[PDB]
Amino acid sequence: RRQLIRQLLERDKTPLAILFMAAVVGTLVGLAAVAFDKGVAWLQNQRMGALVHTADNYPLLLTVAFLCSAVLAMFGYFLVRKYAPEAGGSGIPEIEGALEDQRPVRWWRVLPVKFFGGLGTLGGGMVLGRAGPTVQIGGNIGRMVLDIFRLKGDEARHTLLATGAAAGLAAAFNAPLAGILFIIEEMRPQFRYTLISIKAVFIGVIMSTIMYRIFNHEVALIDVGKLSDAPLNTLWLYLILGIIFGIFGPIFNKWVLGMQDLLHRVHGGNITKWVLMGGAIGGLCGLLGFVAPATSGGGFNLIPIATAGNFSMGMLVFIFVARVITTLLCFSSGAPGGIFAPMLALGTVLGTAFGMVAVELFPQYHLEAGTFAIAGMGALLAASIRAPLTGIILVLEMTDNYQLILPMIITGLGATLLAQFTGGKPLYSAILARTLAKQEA
Amino acid sequence: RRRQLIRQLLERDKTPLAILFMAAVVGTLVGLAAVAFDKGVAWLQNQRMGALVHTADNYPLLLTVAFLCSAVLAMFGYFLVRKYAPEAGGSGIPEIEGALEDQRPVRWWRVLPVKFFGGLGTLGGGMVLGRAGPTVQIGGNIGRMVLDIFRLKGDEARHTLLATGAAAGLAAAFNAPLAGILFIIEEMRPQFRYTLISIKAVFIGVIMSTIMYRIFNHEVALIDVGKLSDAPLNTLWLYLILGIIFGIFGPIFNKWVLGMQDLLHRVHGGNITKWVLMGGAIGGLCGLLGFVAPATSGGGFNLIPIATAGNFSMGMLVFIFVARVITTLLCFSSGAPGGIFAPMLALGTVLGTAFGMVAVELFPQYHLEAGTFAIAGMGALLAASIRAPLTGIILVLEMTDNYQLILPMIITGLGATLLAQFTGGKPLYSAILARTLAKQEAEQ
């Protein structure tokens, strides 16, 4: 007891050196994030101009569309397989491992690998997000200054590694709160105590977000507008949607896991078969990005369009199925790039679908399908990743429809609850487990 | 420990179904309890206002029933605590924070009626105290109650249901679900070791509690500030400065609330009669001040939209601040059942607006709106004194709904916490639990 009375009076006294270093980590992760974003944009831009250069010969234009992405994909898979294999896929499981001191942070390798590697896969127009990449990059950034300035202690190692990962998500979504929440709900060691200074994570998230604001102000990633409210007697519809995501989550979770295996056979581990396959998948996305751009790319483009209800039911069913396919294909191939953001697009689409059915069945509720999209936007994040609080706060930060907080929380729970009751597991912890097991086998 | 991890990771987030169900029950009860408490405080505040109309001619007689009506209700509040549940005085958050460390008991059979009816007098009498603390402690005891009744066993169920109760309590007191859940994971839970508090279950309780509050209190917001203006990047440095100002004031305010507890303890020495009488004096003063200068008494929620809108003068802002600091310390450091959480929102809003006003005149090139500095500083005392910025920031965001000010709010909040640390300040809630834990061994 007297230990506590001594501990309480000493509470929240983070070492000033940690606080200062947190500020520099966040700043670097910020600029890094901004540069990554501007980079991906530029390559997506040139590819678009290349199709204009040949905007008459359809079979030819269908080729440079394929090749330009196929090449950039290959350059991505290659940079990973050759210099940093831990820089493939998401990057979040790896950093989550780092916090458990069960994986290494080879920043001298992963930073240029993840940055330029993702720069090719993303810039090529594959179904992957900036989320994971920037989170991993940020963690390595944090590890970098730790080494350079030679800060010692478990606290400094865990903290700077955390403020880096947090500041990374924040700069990739312009979502400060969501970044901080990710670390304390998901990223940090889930089964034991740790010395991660929250105050320091904050200092990093600010500076990172600030940097992002210096370069990307005036425009939002997702503008949905201010939608209608949700009557109390309409809330049960949100629980049902949550239950639908709740059973689909685990199923989607097996698919991403299983497809990693099936795609691993195609190359067996060989750097050449793999990279070549990467160009096949990546090249497919560049082609799909011209013949049906809704089935390829980040997916952020069709969120506002879905929410406004500008899609038909068929197009929604199409976009969903098509994106499930191209998401598994891209992420379970080992390419540098996350699944986080493309699940936002997947959730938004499924929600709008549910909302549309809801509108016709209940004209007495005066429904707007867009409200079920916003509820379901972070529902796949809740059912598959199993971090609902972060997903809910994230969507709130991006869509700014706070008057829908109750639907968003209820759908989010109905996902997480049924995800558990159907044997699903946190994807990020299921991957780190898969990786930690192949390590001791 | 690699192999335990692969085992643990695959077993992650599988909260026992019994705990998940009971979380829903706890939340619902905490909701109804909160709603009842709110409706009760309103009714008594209402009757007192009607009594002043009954004698709205004789000012000296008017100034008396204004005193007595609050003095009586205060005494009835101080009395219910001292006689039946001494741990139900003051905030209530330090005590529940103690419960999660298993260092304090949860005597729900006593505190529930004591805190409910006791605070119902102090708040309903119009003292400068909040629903926050009371509902949080009440909620925690509600949680412990169903734990005992249904005889759930295990550290996990104890800590969890005790936590979903405290969370659903803050949520129903502010109509702030996110802020309630965040409070548990940023502040409430044991800060120095591991614990088995299912977040998913805290959520289930927070939902149900907030839903219950929504059944009875829809259509109206506690704080309507409207959609203010945005904040340019070149204006951000002003928010860090405001944060630093709160940063040095927090710890100072922290000493005052602590020290005033001591100074007021001498006036009664521990005696139930001197204390209750002194409670009537303080409580009666608030009922009087509630008629002659209602801005210096009461919960304070009323003058937040007024301050933000810029409808006060700099003099009135200076008056309201000093006066409310005085009546806040007087009410909370007296041991009355009622928190300091909400009155610190009012104090923060006023100080922010004050800063905003000076900021507007000094910089017309920024095209400033003083209300943006109020919203920034609204959860800043919460950040500098309580040292839970993330909760305060999200809380204010939930109440004021001005998300386009998230950066100023975060930055001011940090400057508070950073300078609160660097000036030797301590978390108020932890500094009270320590004072209580120490006295519990001092008399041994």
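Here chain A follows Swiss-Prot for its numbers: 18-458, in order, are the residues you see.
Backbone N, Cα and C atoms are what each Cβ position is placed from, and that goes for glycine too.
If you check Swiss-Prot, you get these features:
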MUTAGEN   A:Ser107 to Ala  Uncouples chloride transport from proton transport
BINDING   A:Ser107, A:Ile356, A:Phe357, A:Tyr445  chloride binding site
MUTAGEN   A:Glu203 to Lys or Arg  Decreased proton and chloride transport
MUTAGEN   A:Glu203 to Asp or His  No effect on proton and chloride transport
MUTAGEN   A:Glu203 to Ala, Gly, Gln, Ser or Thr  Abolishes proton transport, and reduces chloride transport
MUTAGEN   A:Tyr445 to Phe or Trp  No effect
*What is the Cβ neighbour count of A:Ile356 (chloride binding site) at a 10 Å cut-off, with all protein chains included?*
28
*Any further residue of that chain within 8 Å (Cβ to the Cβ centroid of A:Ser107, A:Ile356, A:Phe357, A:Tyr445) of the recorded chloride site*: A:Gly106, A:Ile109, A:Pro110, A:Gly146, A:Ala148, A:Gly149, A:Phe348, A:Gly355, A:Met360, A:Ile402, A:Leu444
*Tell me the Cβ neighbour count for A:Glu203 (mutagenesis position), meaning other Cβ atoms within 10 Å of its Cβ, over all protein chains shown.*
19
_Distance [Cα-Cα, Å, rounded] between A:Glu203 (mutagenesis position) and A:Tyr445 (mutagenesis position)_ = 9
*Could you tell me the maximum Cα-Cα distance in Å between the residues recorded as binding chloride, namely A:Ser107, A:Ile356, A:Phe357, A:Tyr445, rounded to a whole number?*
10
*Measure the Cβ-based neighbour count of A:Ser107 (mutagenesis position), defined as the other Cβ atoms within 10 Å of its Cβ.*
26
*By the DSSP assignment reduced to helix, strand and coil, which category contains A:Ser107 (mutagenesis position)?*
coil
*Which site among A:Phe357, A:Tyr445 has the most other CB atoms no more than 10 Å from its CB, taking these as recorded positions?*
A:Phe357
*Distance, A:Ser107 (mutagenesis position) to A:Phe357 (chloride binding site) (CA atoms, angstrom)*: 8
*Between A:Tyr445 (mutagenesis position) and A:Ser107 (mutagenesis position), what C-alpha distance do you get in Å?*
9
*What is the separation, in Å, between the Cα atoms of A:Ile356 (chloride binding site) and A:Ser107 (mutagenesis position)?*
7
